[PDB]
Amino acid sequence: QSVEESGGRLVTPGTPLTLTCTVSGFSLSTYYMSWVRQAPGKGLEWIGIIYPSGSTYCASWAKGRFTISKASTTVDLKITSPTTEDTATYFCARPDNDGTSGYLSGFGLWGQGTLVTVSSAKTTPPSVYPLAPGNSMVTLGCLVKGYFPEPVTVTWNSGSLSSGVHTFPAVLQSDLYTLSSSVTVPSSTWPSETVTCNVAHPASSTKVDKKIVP
Amino acid sequence: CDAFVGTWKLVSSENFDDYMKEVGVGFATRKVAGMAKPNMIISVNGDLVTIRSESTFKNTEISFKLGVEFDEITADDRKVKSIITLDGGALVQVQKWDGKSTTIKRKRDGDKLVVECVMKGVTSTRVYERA
Amino acid sequence: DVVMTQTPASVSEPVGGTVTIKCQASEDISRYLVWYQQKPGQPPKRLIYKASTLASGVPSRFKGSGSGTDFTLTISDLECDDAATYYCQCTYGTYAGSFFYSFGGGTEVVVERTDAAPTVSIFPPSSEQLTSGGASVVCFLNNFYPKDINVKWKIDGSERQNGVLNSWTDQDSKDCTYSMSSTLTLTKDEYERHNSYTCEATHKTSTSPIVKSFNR
């Protein structure tokens, strides 16, 4: 009833990398598992599948560059010699059959993905600026400027203000990312209550909290 | 007759064009049938055995008793006389029609189901995994 | 080594209407084909498997058809929620010492809806950024349809096309609108020289553009 990817990070071209799917609610001696990858703004590519017996197939292009091992309750994808082409979000997924325990009905269970970034650009933490008004509703903002690599989580009040939020796709200039988030609340809700945008950038263990103030 | 039962999914082929030119199917009509990939469903209603094949270009089905001849129209649309008997582990089928003959052996081999078809030395081999 | 080929790449249709996407396998793959829906940032959801069987809790508005080489997904009563990108996958497994699990290139579906003007909101450079010698002027154009909108900046009556970097959200699956941020990156240096900063939204809705502004 669940799978989860982990281990995605920034590497320099050449150094090996191991992603890890961790499972719960079923046994790997019963179920197949597979890895699928998706570079940003692009298609799903199937990497390879691993059988409950330990056997393995990989896509044609994957041979040589990937490898899939399994343990008790983990499935590992080893990327052997990353190139910048290998930058993507790596999902982990579970094939089943007509009900369960096969592959012909495709994937019924996915993780949320783990982003791998391959590059010889430095890790940079983001600078985060409030966007305040210094009428029915009132829009507020966060400018999350100049970081690398992706991803960067943006919440508002720790995720307790989730509606009326727009978080815009990041954009690359130089080797640096930039994104904005808006959140529209009732005039009555602010400045009455205190609102705060929270930005996480796991890549440099940054966590920041701008409060928005008039 | 338990270890044949099930739905089966084609995973390799060998000479199926040659075998078919021997049984005498036409060039055009031989290629289009060769594209498709038939499955093979095998059931046992009491003692009457049913073998279905659900290929794209033609579906077919037969129902018989083991060792009792019956009539069938094969996928390539020949009207034949045939008998099927459980022969030393395998399920062997002879088809006789217009003074000619051919044998379709279906043995289990590992977790697979191997199928040898022969018409006069010309022989073809398809293989199936449990779907 | 089988390859799947979706058409069309993109398609728009009004709410309540009907779309048809298509898959072509390079080889015969029987009826072993699944359709996924993917919303942006989420992993995909399995819609239809075995070419026509409906996965659990999926509305029958989704009709999967096809067999052998040519399949079609078809979505009826198009709801705002159906805005996503649809992938088709070969799920025949082993054949001839290979394994056949390949995805389609993907097809994006856009759900049309009655036009909507954007709520424009303009934001100056916060203090903190000014202390770093940076000055980014931000402009949120929230919740409009159709996609194409034109934003123009003005410094003291004069157009400006230099450091403007826009970003558009994917279509919302609540209300079928888009949103856009426009950002004007300046140095603190050039920032302090001017006073009248303004943000102009030219959209099908109003004959005259929407304008928000401020004076440093």
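Using the numbering of Swiss-Prot, the residues shown for chain B are 2-132, in order.
Cβ atoms are placed via backbone N, Cα and C, with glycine included.
Under its mutagenesis annotations, Swiss-Prot gives B:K22 to A the following note: Abolishes ligand-induced translocation to the nucleus; when associated with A-31 and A-32. The Cβ neighbour count for B:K22 (mutagenesis position), using a 10 Å radius and every protein chain shown, is 14.
Mutagenesis annotation in Swiss-Prot: B:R31 to A, described as Abolishes ligand-induced translocation to the nucleus; when associated with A-22 and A-32; the structure shown retains the original residue. Under the DSSP three-state reduction, B:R31 (mutagenesis position) is assigned to helix.
For the published mutagenesis B:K32 to A, Swiss-Prot gives the following note: Abolishes ligand-induced translocation to the nucleus; when associated with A-22 and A-31. Summarising the environment of B:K32 (mutagenesis position), the number of other Cβ atoms within 10 Å of its Cβ, over all protein chains shown, is 12.
Swiss-Prot gives this note for the published mutagenesis B:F58 to A: Abolishes ligand-induced translocation to the nucleus. According to DSSP, B:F58 (mutagenesis position) sits in a coil region rather than a helix or strand.
One entry in Swiss-Prot concerns the mutagenesis experiment B:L67 to A. Its note says: Abolishes export from nucleus; when associated with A-87 and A-92. Under the DSSP three-state reduction, B:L67 (mutagenesis position) is assigned to coil, being neither helix nor strand.
Experimental mutagenesis is annotated in Swiss-Prot for B:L87 to A, with the remark: Abolishes export from nucleus; when associated with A-67 and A-92. Taking a C-beta cut-off of under 8 angstroms and a sequence separation of 6 or more, B:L87 (mutagenesis position) has the following same-chain neighbours: B:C2, B:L67, B:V93.
Cβ neighbours of B:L92 (mutagenesis position) (same chain, under 8 Å, six or more residues apart in sequence): B:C2, B:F5, B:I85, B:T86, B:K106, B:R107, B:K108. Annotation of the mutagenesis experiment B:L92 to A in Swiss-Prot: Abolishes export from nucleus; when associated with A-67 and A-87.
Residues or ranges marked as fatty acid binding site in Swiss-Prot: B:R127, B:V128, B:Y129. In the three-state DSSP assignment, the secondary structure recorded for B:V128 (fatty acid binding site) is strand.
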Legend entry - Site with most surrounding Cβ atoms, counting all protein chains shown within 10 Å, from the recorded positions B:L67, B:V128: B:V128
Legend entry - Residues close to fatty acid site centre defined by B:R127, B:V128, B:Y129, Cβ within 8 Å: B:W9, B:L11, B:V12, B:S13, B:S14, B:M41, B:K113, B:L114, B:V115, B:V116, B:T126, B:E130
Inset, instruction - Could you check the recorded positions B:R31, B:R127 and say which one's CB has the fewest neighbouring CB atoms inside 10 Å? - result: B:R31
Legend entry - Among B:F58, B:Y129, the most crowded of the recorded positions [Cβ within 10 Å]: B:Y129
Inset, instruction - Fill in the CA-CA distance, B:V128 (fatty acid binding site) to B:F58 (mutagenesis position), as an integer in Å. - result: 19
Inset, instruction - Work out how many Å separate B:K32 (mutagenesis position) and B:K22 (mutagenesis position) at their Cα atoms, rounded off. - result: 10
